[PDB]
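One structure is given here, and the rest of the page talks about it.
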Amino acid sequence: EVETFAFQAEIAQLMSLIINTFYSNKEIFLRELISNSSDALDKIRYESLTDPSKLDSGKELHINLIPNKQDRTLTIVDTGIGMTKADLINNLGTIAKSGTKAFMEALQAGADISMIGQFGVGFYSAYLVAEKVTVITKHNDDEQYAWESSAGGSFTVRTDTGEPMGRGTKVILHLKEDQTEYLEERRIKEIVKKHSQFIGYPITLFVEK
Ligand SMILES: c1cnc(-c2cn[nH]c2)cn1
């Protein structure tokens, strides 16, 4: 049972701009997704300070980077607070309408795409390198759901029957054919060292057989 939704016009405009603008510094997508994971881990940590049972779904707070050259996917896994179904539909827990508005005024006033995270819509930088993005998420107050979009103005939401997560979010980047450098160990290591050196959670880069 798959539900198909239309993006708000402003968000469709944001994704088309990310996809169509010539902009070589694509590597910032990873910084933005790791920063979102860190924000999500901060949220569940804060809730656990007054209610330890919030971590019954998983005590470990971490970020895993899982490249898969056979599937041509880069997966970013975190054990943060996760998102409800309502969060997923409402632009993955962002204020993307007003964030896009501010972002696009900044771009016409000197800014470049690498500053997207300052406007709260850094998730959509995934489409710098991915032709399709799948988001699997589990919030303590909801069931496990799968969000998916290949842009084109629509996204889908369905209950996820796959591997249970416990709690957190898994962003699966189905990479573009010419963006497979982000599956190489030394390239991922370089980007993490360059842009995410002060993230306060363990970031584990998985290796492949
Ligand atoms: C990218 C975008 N959003 C997230 C997230 C996780 N929990 N809540 C929001 C993670 N990575």
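Chain A is numbered as in Swiss-Prot; shown residues: 16-224, in order.
Method reported for this entry: X-ray crystallography, 1.6 Å.
A Cβ is built for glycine as well, from the same backbone N, Cα and C atoms used for every other residue.
The annotation that Swiss-Prot gives for the mutagenesis experiment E47 to A reads: Strong ATP-binding. Strong interaction with HSF1, HIF1A, ERBB2, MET, KEAP1 and RHOBTB2. No effect on interaction with TSC1. DSSP assigns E47 (mutagenesis position) to a helix in the three-state reduction.
Among the mutagenesis results in Swiss-Prot, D93 to A has the note: Impaired ATP-binding. Strong interaction with HIF1A, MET, KEAP1 and RHOBTB2. Loss of interaction with HSF1 and ERBB2. Los of interaction with TSC1. The residue drawn here is the original one. For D93 (mutagenesis position), the same-chain residues that are 6 or more apart in sequence and have a Cβ closer than 8 Å to its Cβ are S52, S53, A55, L56, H77, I78, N79, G183, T184, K185, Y216.
For the mutagenesis experiment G97 to D, the note given by Swiss-Prot reads: Abolishes ATPase activity. The Cβ neighbour count for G97 (mutagenesis position), using a 10 Å radius and every protein chain shown, is 28.
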Note to self: Restricting to the chain of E47 (mutagenesis position) and a gap of 6 or more, list residues whose Cβ falls under 8 Å of its Cβ, or answer none.
What the structure shows: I131, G132, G137, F138, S140, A141
Margin query: Quick check: in three-state DSSP terms, what is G97 (mutagenesis position)?
Written below: coil
